[PDB]
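Worksheet: the structure to be examined is printed underneath.
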2 protein chains.
Amino acid sequence: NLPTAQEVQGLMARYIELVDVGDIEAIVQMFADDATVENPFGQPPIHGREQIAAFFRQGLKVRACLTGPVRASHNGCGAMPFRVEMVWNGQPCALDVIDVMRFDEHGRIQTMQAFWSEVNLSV
Amino acid sequence: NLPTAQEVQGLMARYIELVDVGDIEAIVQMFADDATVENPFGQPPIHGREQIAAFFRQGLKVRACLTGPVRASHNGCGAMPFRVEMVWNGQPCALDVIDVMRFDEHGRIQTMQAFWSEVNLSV
Ligand SMILES: C[C@]12CCc3c(ccc4cc(O)ccc34)[C@@H]1CCC2=O
Ligand SMILES: C[C@]12CCc3c(ccc4cc(O)ccc34)[C@@H]1CCC2=O
């Protein structure tokens, strides 16, 4: 059912674990089948597991890690601070991001929003 | 006008500055007149500067500080990680919070959401 606050801290931390190791099939599986992702926030959202897998396959040398604890509410919502490290066109750089996800009655990410822009890109 | 990413990083950092010193009139002034605040997220929102002032007056020995950089988008939205320290009924404790605000065409906070629950309360 609708995850509890403590359950949310876990799912979201799990998500970063997966993104960090790059297990794409496992990552795509945490989302609801018809989920919508807005990354970065402001851009048109991607919808459904097919498009989400496509996105992650395209994006993931990349390590990620929580930079602070996971803030959670009681209606299945959470937000977390984390850093994404990579190597763009040979050049190494880091991006500071905050993710806001909403889970469904099955513990799957129903909607997710990523907050970040160039001002957070430290290259 | 709609603040730019860099402008958002500033307004939000300014906001924490004010909350940290407790200048209530200055804080209430950053919001639009008909703004809505959801603190914590999930609870019924408070609406308008009168209610917002009431909230802050009630809440603010309290120090606050950004615990990570401010993530910002290009459509006037931002999210930030920060810690709130206080002294509840004689006992000292800290709360980890992440705020998500949306600014209006005047640089005023139009809507604000605070993510946190007991799991972030370290007493
Ligand atoms: C796609 C990307 C790698 C992963 C990633 C980015 C931005 C926000 C994210 C939010 C997530 O929850 C998980 C992964 C990312 C980067 C933008 C530039 C890049 O290489
Ligand atoms: C009201 C409060 C002090 C301030 C505060 C809290 C929670 C989220 C916040 C978010 C803000 O953007 C600014 C101030 C607070 C605390 C909840 C318990 C408490 O004493």
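The numbering of chain B matches Swiss-Prot: 2-61, 65-127, in order.
Just so you know, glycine gets a Cβ as well, placed from its N, Cα and C.
Around B:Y16 (mutagenesis position), the same-chain residues six or more apart in sequence whose CB sits under 8 Å from its CB are B:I28, B:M31, B:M105, B:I113, listed in sequence order. Per Swiss-Prot, mutagenesis B:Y16 to S is noted as: Reduces activity 20-fold.
Marked as active site, proton donor by Swiss-Prot: B:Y16.
B:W92 (mutagenesis position) falls within a strand segment according to DSSP. Every protein chain shown contributes to the tally, and the Cβ of B:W92 (mutagenesis position) ends up with 10 other Cβ atoms within 10 Å. Per Swiss-Prot, mutagenesis B:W92 to A is noted as: Slightly reduces activity. Reduces protein stability.
Within the same chain, residues at least 6 positions away in sequence whose Cβ sits under 8 Å from that of B:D103 (mutagenesis position) are B:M13, B:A83, B:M84, B:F86, B:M116, B:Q117, B:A118, B:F119. The annotation that Swiss-Prot gives for the mutagenesis experiment B:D103 to A or L reads: Reduces activity 100-fold. Reduces activity 10000-fold; when associated with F-16.
Record note (Swiss-Prot), mutagenesis B:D103 to E: Slightly reduces activity. Reduces activity 10000-fold; when associated with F-16. The unchanged residue is displayed.
Mutagenesis annotation in Swiss-Prot: B:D103 to N, described as Reduces activity 4-fold. Reduces activity 10000-fold; when associated with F-16; the structure shown retains the original residue.
Under the heading substrate binding site, Swiss-Prot lists B:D103.
According to Swiss-Prot, the experimentally introduced change B:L125 to A is described as follows: Slightly reduces activity and reduces protein stability; when associated with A-127. The number of other CB atoms found within 10 A of the CB of B:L125 (mutagenesis position), across every protein chain shown, is 13. Taken residue by residue with DSSP, B:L125 (mutagenesis position) is part of a strand.
Counting only same-chain residues six or more apart in sequence, the Cβ atoms lying under 8 angstroms from the Cβ of B:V127 (mutagenesis position) belong to B:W92, B:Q95, B:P96, B:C97, B:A98. For the mutagenesis experiment B:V127 to A, the note given by Swiss-Prot reads: Slightly reduces activity and reduces protein stability; when associated with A-125.
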Anchor-to-anchor distance, in angstrom and between Cα atoms, for B:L61 and B:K65 with 3 residues unmodelled between: 7
